[PDB]
Amino acid sequence: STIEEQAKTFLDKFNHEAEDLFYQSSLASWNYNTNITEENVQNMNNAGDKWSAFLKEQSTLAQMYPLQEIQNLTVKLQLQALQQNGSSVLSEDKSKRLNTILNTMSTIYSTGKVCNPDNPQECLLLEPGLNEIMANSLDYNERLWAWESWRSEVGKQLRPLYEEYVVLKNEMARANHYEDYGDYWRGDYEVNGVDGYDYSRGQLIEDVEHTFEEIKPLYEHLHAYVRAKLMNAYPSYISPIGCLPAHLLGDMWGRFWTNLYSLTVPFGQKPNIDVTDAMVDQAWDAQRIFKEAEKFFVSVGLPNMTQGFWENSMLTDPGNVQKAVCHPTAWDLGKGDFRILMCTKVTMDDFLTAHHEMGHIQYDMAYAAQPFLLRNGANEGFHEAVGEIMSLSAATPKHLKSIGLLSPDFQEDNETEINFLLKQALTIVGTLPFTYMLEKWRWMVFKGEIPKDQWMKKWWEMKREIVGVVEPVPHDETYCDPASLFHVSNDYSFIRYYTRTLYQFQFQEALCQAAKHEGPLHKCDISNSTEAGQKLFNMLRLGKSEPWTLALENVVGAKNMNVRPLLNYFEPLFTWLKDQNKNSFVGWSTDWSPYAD
Amino acid sequence: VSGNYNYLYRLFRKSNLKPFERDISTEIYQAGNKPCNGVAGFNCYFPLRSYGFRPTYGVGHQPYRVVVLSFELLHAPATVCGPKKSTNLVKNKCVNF
Ligand SMILES: *[C@@H]1O[C@H](CO)[C@@H](O[C@@H]2O[C@H](CO)[C@@H](O)[C@H](O)[C@H]2NC(C)=O)[C@H](O)[C@H]1NC(C)=O
Ligand SMILES: *[C@@H]1O[C@H](CO)[C@@H](O[C@@H]2O[C@H](CO)[C@@H](O)[C@H](O)[C@H]2NC(C)=O)[C@H](O)[C@H]1NC(C)=O
Ligand SMILES: *[C@@H]1O[C@H](CO)[C@@H](O[C@@H]2O[C@H](CO)[C@@H](O)[C@H](O)[C@H]2NC(C)=O)[C@H](O)[C@H]1NC(C)=O
Ligand SMILES: *[C@@H]1O[C@H](CO)[C@@H](O[C@@H]2O[C@H](CO)[C@@H](O)[C@H](O)[C@H]2NC(C)=O)[C@H](O)[C@H]1NC(C)=O
Ligand SMILES: *[C@@H]1O[C@H](CO)[C@@H](O[C@@H]2O[C@H](CO)[C@@H](O)[C@H](O)[C@H]2NC(C)=O)[C@H](O)[C@H]1NC(C)=O
Ligand SMILES: *[C@@H]1O[C@H](CO)[C@@H](O)[C@H](O)[C@H]1NC(C)=O
């Protein structure tokens, strides 16, 4: 009864019950996901309902213990995570209104239908075909149509709903001593009073705007190259001092330039590394690939699979007609019962996805000792970060020719290396300007700086200034372009895909500087080492029990995200791009327009 | 499967036990300062929970069975001892018996 002994003794009970219930819920869910029937939806909805009701009751009960009389750090962190009101601080009818606006937004996004002006009877959804038209077509007219349509029919309906959504979320967040909603998102990177490891909610914006400054020397050259290359497929449509038209990037919103590899390959007659026929000519099943992944993981010094994962998991899609959503996922039903749900085919891409998923499996195996409320990554970003380095280290030619899938006399050269590096940088450094731009735009519109009659003009001037792309058609203020992105119209945070891109290469360099590697970083492997495994595992097992700025400094040695490893990873590509642009004009002028000529 | 809620295990008590002692009470715990009067809720917790076992658990959570033996010689001089066995008997030979 030491004013705190009450917190501990509460916490225990909670712990137990929580864990148990959660498990019930989760088994239920895995079920429905692996065997789609009509009754299983009911078997899982009530389990989720009971879990949610229990958690909200415990949250309403935890309030009775003040948060300044606690002295131990871990119990304070657990209470601070549980004591969160979340929603339901609003007026009751406004809560239902918020649920309605959210669900209506999600539905209007999901079931969008756009139809041709030449044939309005049968037409296209978003997922089947629209992405294919925007990715694989090659005529300017069809791309411009597919681009303007989706923003003229799904951008116009969403604005009068997003307007109310903003103010409702702001009034929600403003009851928990917060000043807007964006702060309620940045609050994930917050650390209070640990004598030096503190990280104020504000300094996240400072880091982001301070690390985006060092990327531009590389992004500018990449933009110049991609532009001078796109000036071949569509002759006399781009200006050599202008920006790019949004409907030429490779998808609906311009998030990944990966589909531009067909037009901008450096050496179009030297094929890259690809183990796809060598696999099937060796009769590899879904079992063999996972055995290879586990062998690689155990080679570095991590434990085996739990021997309950080989009988329960579903590695190959069920033969008969058994509807199960084929989207890879790593389940941690808790209680040490880990599973992997994915419809593996015999392709090297699935061979890399297996590694990327067993990464999450290992990361979940590590921290299974912490209290139940601390079973996550250090923040939202570390999870996929620690996941992706396995795929980045398993795709190098060394690890391939050491497993029996490449001819021993396969000799790699600098041409194939530049090819691979551009294929990588079309995805890694390509999405960063878009990500930072969209997140800054959302923070701005939430804090109230941008008046609600200047949304689209500000968004497009930002697309002109930062990322270097220009709209093809004018858009007045009956539109809303950002509401046409999945992570926006569904109330999903969108800054993790910018911190992950940095944490990735920081982890890569920090780790395989212990494997005593000597060459460029893009050939670096973490196999056969034991110091690397220990350095990684001394962070994998913390969970949330320590501030993330300590989880970093125990791996790389710094107390923040630094972009230098990224540039050090791309240095060869940068040396090449500095030569292939001796005659073009780097950068872009925000005056050019595709219609004002 | 579905949970076998028979086996309980106490996780609230005033002070730790004594060796070889046994406690089976079901008096509602009291952590706060206000007496409970035998009603669960705020700072009045039931003292017994149950292991919910299922076949799809990992090692370290599946039910193990434990037995322990303990000897003590209060003073007995000829109690239960170990056993013995065979060794072919012969006759008409000088032998060590
Ligand atoms: C997928 O779920 C369905 C819905 O229950 C299962 O179908 C029945 O499941 C019960 C459960 O024991 C069986 O007794 C019936 O014989 C099943 N009937 C049919 C027509 O399937 C189905 O078995 C589940 N699939 C798997 C692989 O377990
Ligand atoms: C209160 O904080 C202390 C340390 O500040 C925690 O002590 C650790 O407890 C764990 C198990 O709970 C042990 O494995 C560690 O060895 C302990 N650390 C030290 C330095 O002895 C203590 O657990 C915290 N209280 C609670 C309820 O978690
Ligand atoms: C969470 O919401 C509650 C309202 O439901 C806020 O108000 C506190 O509510 C608790 C119990 O419901 C009271 O004991 C407090 O006196 C209330 N006022 C406070 C704590 O200032 C509560 O403030 C909200 N949580 C936070 C962290 O602000
Ligand atoms: C890949 O490596 C080869 C050999 O190391 C390079 O070939 C030489 O490149 C320099 C660079 O200007 C030229 O001056 C030489 O004339 C090249 N050698 C021959 C025999 O012609 C090649 O350039 C490298 N690839 C790239 C893209 O630079
Ligand atoms: C690095 O790891 C690989 C993976 O096991 C080890 O590969 C073995 O290498 C020896 C000799 O090079 C071969 O005889 C074995 O057949 C290989 N094993 C397999 C499964 O292919 C390699 O030994 C490790 N490196 C060192 C220095 O021990
Ligand atoms: C992992 O499993 C293999 C089975 O092939 C076994 O030989 C090895 O000893 C196991 N290692 C550990 C650490 O459990």
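Note that chain B is numbered according to Swiss-Prot, with residues 445-541 shown in order.
For this deposited structure, the header notes the method as electron microscopy, 3.4 Å.
Each Cβ is built from the backbone N, Cα and C atoms, and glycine gets one as well.
For B:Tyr453 to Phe, Swiss-Prot lists a mutagenesis experiment annotated as follows: Decreased HLA binding to NF9 epitope. Increased binding affinity to human ACE2. Counting every protein chain shown, the number of other Cβ atoms lying within 10 Å of the Cβ of B:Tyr453 (mutagenesis position) is 8.
Among the mutagenesis entries in Swiss-Prot is B:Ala475 to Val, noted as: Increased resistance to neutralizing antibodies. Its own atom aside, the Cβ of B:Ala475 (mutagenesis position) has 18 Cβ atoms within 10 angstroms in the protein chains shown. The DSSP secondary structure for B:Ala475 (mutagenesis position) is coil.
Sequence-distant neighbours of B:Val483 (mutagenesis position) (same chain, six or more apart, CB under 8 Å from its CB) are B:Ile472, listed in sequence order. What Swiss-Prot says about the mutagenesis result for B:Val483 to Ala is this: Increased resistance to neutralizing antibodies.
Here the residue is the original one, while Swiss-Prot reports the published mutagenesis B:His519 to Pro with the comment Increased resistance to human covalescent sera neutralization. Counting only same-chain residues six or more apart in sequence, none has a Cβ lying under 8 angstroms from the Cβ of B:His519 (mutagenesis position).
Remark: B:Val445 (variant position) has B:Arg498, B:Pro499, B:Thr500 as non-local neighbours, by Cβ distance under 8 Å and separation of at least 6 in sequence. A coil conformation is recorded for B:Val445 (variant position) in the three-state DSSP classification, outside any helix or strand. Under natural variants, Swiss-Prot gives B:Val445 to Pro with this note: In strain: Omicron/XBB.1.5, Omicron/EG.5.1.
According to Swiss-Prot, the natural variant B:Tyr453 to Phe carries this note: In strain: B.1.1.298. Following the DSSP three-state reduction, the secondary structure of B:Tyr453 (mutagenesis position) is strand.
For B:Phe486 (variant position), other Cβ atoms within 10 Å of its Cβ number 14. Natural sequence variation is annotated in Swiss-Prot for B:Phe486 to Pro, with the remark: In strain: Omicron/XBB.1.5, Omicron/EG.5.1.
Quoted from Swiss-Prot, the note attached to the natural variant B:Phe486 to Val states: In strain: Omicron/BA.4, Omicron/BA.5, Omicron/BQ.1.1.
For the recorded site, B:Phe490 (variant position), the DSSP three-state label reads coil. Every protein chain considered, the tally of other Cβ atoms within 10 Å of the Cβ of B:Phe490 (variant position) stands at 11. In Swiss-Prot, the entry for natural variant B:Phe490 to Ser states: In strain: Lambda/C.37, Omicron/BQ.1.1, Omicron/XBB.1.5, Omicron/EG.5.1. The structure shown retains the original residue.
On a Cα basis, B:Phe486 (variant position) lies 21 Å away from B:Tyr453 (mutagenesis position).
The CA atom of B:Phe486 (variant position) is located 9 Å away from the CA atom of B:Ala475 (mutagenesis position).
In this structure, the C-alpha atom of B:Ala475 (mutagenesis position) lies 11 angstrom from that of B:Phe490 (variant position).
Among the recorded positions B:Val445, B:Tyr453, B:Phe486, B:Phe490, B:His519, the ones with a Cβ under 8 Å from a Cβ of chain A are B:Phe486.
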